[PDB]
Amino acid sequence: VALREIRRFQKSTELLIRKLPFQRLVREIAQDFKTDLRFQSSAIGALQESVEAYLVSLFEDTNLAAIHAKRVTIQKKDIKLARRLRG
Amino acid sequence: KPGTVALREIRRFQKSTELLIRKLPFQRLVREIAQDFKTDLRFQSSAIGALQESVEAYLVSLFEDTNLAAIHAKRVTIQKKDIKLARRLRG
Amino acid sequence: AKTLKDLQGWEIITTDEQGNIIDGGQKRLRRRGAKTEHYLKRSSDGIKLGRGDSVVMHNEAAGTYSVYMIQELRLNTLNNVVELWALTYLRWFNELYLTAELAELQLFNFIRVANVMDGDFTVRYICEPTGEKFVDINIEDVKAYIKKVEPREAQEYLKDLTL
Amino acid sequence: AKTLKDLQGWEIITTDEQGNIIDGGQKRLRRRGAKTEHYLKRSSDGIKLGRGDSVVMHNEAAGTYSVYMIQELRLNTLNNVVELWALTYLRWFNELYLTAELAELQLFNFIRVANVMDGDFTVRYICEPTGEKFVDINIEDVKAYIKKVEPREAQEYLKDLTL
Amino acid sequence: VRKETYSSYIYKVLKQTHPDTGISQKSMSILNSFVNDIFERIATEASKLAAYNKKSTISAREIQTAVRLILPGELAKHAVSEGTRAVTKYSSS
Amino acid sequence: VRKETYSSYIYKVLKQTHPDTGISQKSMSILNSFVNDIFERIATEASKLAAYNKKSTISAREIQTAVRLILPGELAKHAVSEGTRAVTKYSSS
Amino acid sequence: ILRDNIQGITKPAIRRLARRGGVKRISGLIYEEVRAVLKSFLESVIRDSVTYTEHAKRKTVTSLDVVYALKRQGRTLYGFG
Amino acid sequence: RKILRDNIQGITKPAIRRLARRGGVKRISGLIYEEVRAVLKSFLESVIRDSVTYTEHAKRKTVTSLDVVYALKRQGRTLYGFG
Amino acid sequence: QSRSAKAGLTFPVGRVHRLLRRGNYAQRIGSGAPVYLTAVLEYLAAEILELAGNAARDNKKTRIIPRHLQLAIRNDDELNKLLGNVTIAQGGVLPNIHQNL
Amino acid sequence: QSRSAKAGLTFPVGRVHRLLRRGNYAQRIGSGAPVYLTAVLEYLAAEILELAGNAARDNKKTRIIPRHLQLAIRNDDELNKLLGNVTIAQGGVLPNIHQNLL
DNA sequence: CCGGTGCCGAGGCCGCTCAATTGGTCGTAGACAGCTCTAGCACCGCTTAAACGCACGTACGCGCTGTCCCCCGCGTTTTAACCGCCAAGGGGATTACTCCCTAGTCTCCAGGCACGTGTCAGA
DNA sequence: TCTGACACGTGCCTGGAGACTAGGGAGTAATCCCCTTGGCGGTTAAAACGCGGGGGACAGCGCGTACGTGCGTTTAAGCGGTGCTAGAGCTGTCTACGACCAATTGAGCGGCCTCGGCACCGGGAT
């Protein structure tokens, strides 16, 4: 059931993060920098395809950080080091 | 007591700012690495020390992250897998 | 203000500590801990525009006035000659409700200042543009957290005080 | 060769597999596995200059000839119009010793080719410019590892065969 | 309107090696931004490279050195071998 | 001969606040390369930022936007507050 | 108005991203940390894109502006310009 | 023309030990000194080759401090104090 | 007969020269520089298109989707080192798994 | 007087303008741009110099060694976020230890 | 750290080529001004995948212990790293002039851009 | 078995190509030193090796608790289809601001003394 979900979400190229939550998220973040600021409809999809690429590049390395410590389940201290080692 | 003069050496080399890597073996290393790129290629003596400082600041930044990866893995010693991870976490 | 043509009615007052001083060009140094404050008073009457003041301004499309509660002001940004993030107020379309919505006020709208408190105006409760969640808290409790703490935590403070 | 004024006596022969073909501009594609080879023959007599050949050239300061055993050749580098990393030989100041020292040969020095083997010349042992470590190995054992494997491992191969 | 891309040239260089394979417009924009990023990378490398020798003329030497600085491995070795073979045919005419 | 460094200006701007503190020549070259790298960063950012708007000039707004892009946080705010004050004291003369 | 929208991306979405990354099991306390990482990441990227748009006297952040902001941060995105 | 046969061993084991004590490492395993020198070889094989292409772009024969600091500036490892 | 035909390539030499002149990369520009950049851009586009066509032939599809381009890039070694800080939209991730899972 | 004296700054306006004109950044260059750039890098040099002076006065020294510049850059948060990919000649390392070692 | 020579290295002092500064003058890219049309925002609704829980076994995180072995540390040998010093040499500068190569300006034209209707993928 | 987007002729117009000019920047030769490299003594500070040991690394275990998975269940996410309107990207003037040409000049880059705070010692408490 698990590795079937890995094989499903590792072959298809769909939008993993939802569109309108990401829209509200980037609007809530950009409202502290410019009020009544519009977004291009391609720009939010570009932000989504960059954020879901950076998160997958972080997760595929914190999985290496988890299996380096002879464990399978990742932790908050795994991703803290996974960001802190390169960012 | 074992393991307390290592912290003394850490406190000595953290307060200091000298060159831990020796000059002439590093110079021979840079020369034998550039031997495959240009024969009879001379180096400026400032450039060798510049490469030594960049190598030193890259290696201590690798070793700090390696020790942090060992600390996160509930250990105090480091292994080859830690530096393999740190190279696969930094390209 | 928008540009330097509209910035000819204010000057940069850079208070270092809670006392009112200038000490040159922003202490001549960038100093942590002692967070610098800037309230810009016009030379006509000396009306202060500080971090937590409630200014009155006519809207750009309505014409009817509105109160803006200043949350932050940033000296010399890119599009504007000085930026001002202020919290909006709810118009009754004389009781005025509070709103945690940030906006930006220009210099050609601001007319007078009015410390709107509970019983020239009267606050009743913090509200929202959705039309619910009336929390009967005046502005005196949040201005200390606005003036003392940077607004990165005060935003979540008045967002958690609502709902 | 040094520049295009001296590169008018050779052409680019790009053999894809071990067979001798051209197939356009380096297979028209970059293909892994099938490592491409380049030996450049002059149009006067067709003398091959391949990866593992031993060419003869007069030195730039000595005048007496010297043998260079080609380890690698890189088409169209920056300073030279083609670069050639060749292993040097030890002059007796007719037996010639082998040397694992890389150098670069220009086109205005190369005269003839000579497959120097053990008993026009005679190899005795691999040696060094320090003057010791005579290892009586001919060049036929290393040319297969030169032609089959990229020189990043063949450098350590003939460095480990010495000492 | 009047926005130049590299769409037709990418389509023509695709249709002479794999003539039975189409290409999407999204992948066309991907390849256009890809070659534009490589163009501005080589240009901003050659600019700072000509600034280092106090020159003002970008030549084939400057772009060849910048493209052997940017592209890693034997890909640059095949790239300069194609570039010199093209510019010899160009300047020889 | 003819090496346009930043030695005397850095030495003068040091002594106007802490006049009893010396400075080594190695630290002087460090600060020279420091301000040269920041100048190169802001100049390349302003060049790309003027190329991104199809413009041909670099005004003070271009360098102000590029330096709000480059420097992080409150240091950029203090930097633009210093720069705008200096250009208003410069141009109004 | 807009508040707590970082809970709009939920823990099954982070589970989907983690299955794409190649994990087998994840903890239940990593979700707030992943949200805190994403908040700073989107804060930096959105701030650079807002700076790029506010430079050009526009009032709409374009895909070209956000791909320039991602190019400047060493995360060069393709397919938009 | 020096026979520098694997001078990556010239960075001896107490040198990596001193670098680790500067980095804050309590104790090192014995299968690390062979790996750290390979990491150093892989790093220098990039940065020295970049500096050699930089200094042979300008038709020179000396690798000056400007060449290595520009090669480190391009790689995102920007050195100070040399140019 | 034109400049691109005299070079013998399928990429525009004149557009490269005009963008090099208008991009503030130098004051003067030599003759061999835009045709050299034209040749290396044509070679890079031809190699990435050949690898994308190989991915499309190995995935039984007649059109280059972005997944074919990302699989062609990440399956190659030197193209991944050239495009390490490159995130392709609508392409997902390279299929790989760890042995310790 | 020069443009730096008219601006109220101690850093060269004309040298920065000449380097901007000879650096091939644009065909045209505005008037406020070189004085803005000199003001910015003058403020940056002044801040790093006063932090280096604080690091020297915390060591009872006057001549600023490069170790003082390293300990002044890395102790500040926003300068270290600015100079994240920097390498300082003769700087050593931060005095730093982890709690899971002692 | 007191404190003493001392030292070698920065700090003023002089000073002289030279690029910063001023003044006209032209010319040319941005600032206003309209417009227009276009892509983005709001909202209601309609399905509808999917997030949100409760159980629930269960399987790995995690603490204990127990062995064991490998590296920390010290003590003796050793060997080349640092210094330095002379000497050779070679390439990095800087004229120099010139020449040829490219910017500028016409100049002709063609090519590659926007539709477009015929044609080919998917479920 | 179904259809719905992608690809071959399509006028053009405006950007690319050829030709004809000078000017100015690189590219040949040419000094001459200003940096290297190299090989000599030397001497000593780390480097190498051997052993003791003991403390951390690895492995097995057993208590267990947080987590994948199964099944309702909301419920907010995705698509559509509206209307509308804010502003992006145009054209057009011109105008204000910069590039470029001589003149000038202080200034800020090199020599040259002139001291002056850091080094590392006796040795003392750190």
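For chain A, we keep the numbers from Swiss-Prot: what you see runs 47-133, in order.
Looks like electron microscopy, 4.0 Å, at least that's what the header says.
Backbone N, Cα and C atoms are what each Cβ position is placed from, and that goes for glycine too.
According to Swiss-Prot, the features are:
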type: MUTAGEN; residues: A:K57 to A, Q or R; note: Increases sensitivity to genotoxic agents inducing DNA breaks during replication
type: MUTAGEN; residues: A:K80 to A, P or Q; note: Compromises telomeric silencing
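Neighbour list (A:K80 (mutagenesis position), Cβ cut-off 8 Å, at least 6 residues apart, same chain): empty. Reduced to three states, the DSSP call for A:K80 (mutagenesis position) is coil. In the three-state DSSP classification, A:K57 (mutagenesis position) falls within coil. For A:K57 (mutagenesis position), no same-chain residue 6+ apart in sequence has a C-beta under 8 angstroms from its C-beta.
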